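Reading through the structure tokens given below for one structure.
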Amino acid sequence: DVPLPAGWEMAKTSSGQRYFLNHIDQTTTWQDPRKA
Amino acid sequence: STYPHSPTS
């Protein structure tokens, strides 16, 4: 289950946007946690 | 469980 971080939300926008929320910090992430 | 919004609009 680690390949998909647990405090991270999968905001999959059909427009072609994959942004990840850290629902712990309320951090707006445009970088894939495995890409960084 | 609240959907936010895309960080840039």
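Swiss-Prot numbering applies to chain A: residues 170-205, in that order.
Using N, Cα and C of the backbone, Cβ positions are placed for all residues, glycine too.
If you look at the domain 'WW 1' (A:171-204), there are no same-chain residues 6 or more away from its ends with a CB under 8 A from one of its CBs. Residues annotated as domain 'WW 1' in Swiss-Prot, with sequence analysis given as evidence: A:171-204.
In this view, A:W199 (mutagenesis position) is surrounded by 11 other Cβ atoms within 10 Å of its Cβ, with every protein chain counted. Mutagenesis annotation in Swiss-Prot: A:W199 to A, described as Loss of interaction with ERBB4, loss of transcriptional coactivation function toward CTF and reduced interaction with PRRG4; when associated with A-202; the structure shown retains the original residue.
Per Swiss-Prot, mutagenesis A:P202 to A is noted as: Loss of interaction with ERBB4, loss of transcriptional coactivation function toward CTF and reduced interaction with PRRG4; when associated with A-199. Neighbour density for A:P202 (mutagenesis position): within 10 A of its CB lie 13 other CB atoms from the protein chains shown.
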Which state, by DSSP, holds A:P202 (mutagenesis position): helix, strand or coil?
coil
